[PDB]
There are 2 protein chains.
Amino acid sequence: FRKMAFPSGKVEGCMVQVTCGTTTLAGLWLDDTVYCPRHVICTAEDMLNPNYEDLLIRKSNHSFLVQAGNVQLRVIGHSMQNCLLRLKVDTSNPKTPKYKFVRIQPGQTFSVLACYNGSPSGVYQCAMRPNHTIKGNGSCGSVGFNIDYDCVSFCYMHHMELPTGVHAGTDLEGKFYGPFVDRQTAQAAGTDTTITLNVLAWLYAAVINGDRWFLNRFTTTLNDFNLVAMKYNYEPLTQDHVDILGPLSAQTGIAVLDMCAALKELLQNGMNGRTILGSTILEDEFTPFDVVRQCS
Amino acid sequence: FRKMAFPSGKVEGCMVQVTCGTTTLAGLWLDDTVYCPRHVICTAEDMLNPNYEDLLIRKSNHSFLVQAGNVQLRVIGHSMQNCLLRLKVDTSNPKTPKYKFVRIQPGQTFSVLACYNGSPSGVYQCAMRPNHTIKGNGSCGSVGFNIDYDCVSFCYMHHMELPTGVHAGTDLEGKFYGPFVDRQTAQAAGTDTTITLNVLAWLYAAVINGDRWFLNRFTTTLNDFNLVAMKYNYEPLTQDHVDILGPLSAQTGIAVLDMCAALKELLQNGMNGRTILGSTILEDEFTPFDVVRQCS
């Protein structure tokens, strides 16, 4: 069992390099528009307290060097759309896939196409944290996506590293996830928690894959489990979460509350130097939907 | 810090579905040739003791349904090339990237484009184990690759799951990694070991990323470390491995043998319930080259 991203081909065809001043970062070229973080116009000094409207007036179309692979695109318009820079180019992308802009939820996973060394360089899978951060030099940024049947659902664009090393960004409409702004100040993240629903989902995956030792013959309750969860900084389980785990519960023959009892035991008793799916930690970056999609 | 694969776009354009009988699996369409595991011609019963030459004579061109996305390719020839089925089609792939066939070495990493539910479905990074296995239902197989500048280096194609759940396959010439054959028999893997060089490389990455607690003020020697390594089923360190870690040693200011002393301590003393890069286990699936490529 492994953490796997969606194939990145369709997103690769949309990735461009946007340069303004000394700042070079990644953009998304869809039809005749390029999207990138608006702080591309900021010197690493404007970032302290940026008046973006003011800084943008100082910019013209020629302030922006947009490079699609090894073609320089001619920029014929610029505007601000929330925290995104909206760039109009003279050519519409012939590799534009069918796409939607979705705003994902805390606990939900997505694939990331990471820009390093001035181009699309790597791909990995991650989860939006309950505190709206991302655990994701020469970074030129990154695009988050899921592939929903025939369509690319763009959900994330990287903007900032916070002083703690955790990342913040926006959806593709330019609206930040969580309480964050694109300003180099003392923005503290909310206290993070483990995504319970995902941990249970991954436990089901372990059972599918042969790891059974953590199973016991006790059950629990939503009220009891959530006390334990509160203590261990886990997300509270709701009835919605239980209903979601239905298919996996049927597949394994282990009732969701029985699996919660196994988890409760694992939090209080540890793992005694054992492994679940080659892991000594409890993994929370697989949704039930990711588990279903892998087996099978 | 995260395990990331190469972007998969160039490999996605080469992936086809090859059907023979009830067996459907993934092929690689390059120019006018499709490559897939030869056991596509076997019923899950021929697999016990397959005479492949004999089974192939019974097949004709019409025995093979080759589907590129949603185009059925017409197969105009078939032959066997080691453990690969070599299929000749009437159309050469217009999405053929620049590519090489490389045979990688134990300890070396590669990206995998995994075929699930009858199409390219997922992407992840992995290492060839020292015992020539892969830690990688509805599996239709998978292609292993690195992207070496402008060129795709194909290094792996999945063939078999062994009775222990570990995977075996070939390079793209059809030659198995390790002592394995494409036959459903009692093939036991060699005893696996941890890739030392990669563990040191990842420790350097931890130091780059701020984790420093495991550093001490002792050094060790190749002869001393290798006794400890033997005991803990780690690969012996060679002078080649030390020279390879040079750039990372210079970057961090930590001499390779000093880092070995930190590792030696970690093997004998554990981690006392601490973490390195969010991990309580020692990670061996990043080469020095992967670490350099990420930071930066």
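Residues displayed in chain A correspond, in order, to Swiss-Prot positions 3243-3378, 3382-3541.
In case you wondered, yes, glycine gets a Cβ from its N, Cα and C as well.
Among the features that Swiss-Prot reports, active site, for 3CL-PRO activity is placed at A:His3281 (among others), with the record citing experimental evidence. Secondary structure at A:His3281 (active site, for 3CL-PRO activity), as computed by DSSP, is helix. Every protein chain shown contributes to the tally, and the Cβ of A:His3281 (active site, for 3CL-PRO activity) ends up with 23 other Cβ atoms within 10 Å.
Around the Cβ of A:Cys3385 (active site, for 3CL-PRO activity), the same chain contributes A:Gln3259, A:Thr3266, A:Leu3267, A:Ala3268, A:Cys3357, A:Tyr3358, A:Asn3359, A:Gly3360, A:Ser3361, each under 8 angstroms and 6 or more positions distant in sequence. The annotation active site, for 3CL-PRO activity is assigned in Swiss-Prot to A:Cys3385 (among others).
In Swiss-Prot, a natural variant is listed as A:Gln3429 to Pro, annotated with the note In strain: Isolate BJ02. A coil conformation is recorded for A:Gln3429 (variant position) in the three-state DSSP classification, outside any helix or strand.
In Swiss-Prot, the entry for natural variant A:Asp3488 to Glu states: In strain: Isolate BJ04. The structure shown retains the original residue. Taking a C-beta cut-off of under 8 angstroms and a sequence separation of 6 or more, A:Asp3488 (variant position) has no same-chain neighbours. In the three-state DSSP classification, A:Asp3488 (variant position) falls within a helix.
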Between A:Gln3429 (variant position) and A:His3281 (active site, for 3CL-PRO activity): CA-CA distance (Å): 11
Surrounding CB atoms that lie within 10 Å of the CB of A:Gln3429 (variant position), all protein chains: 19
Å between C-alpha atoms of A:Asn3382 and A:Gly3378, the residues bounding 3 unmodelled positions: 13
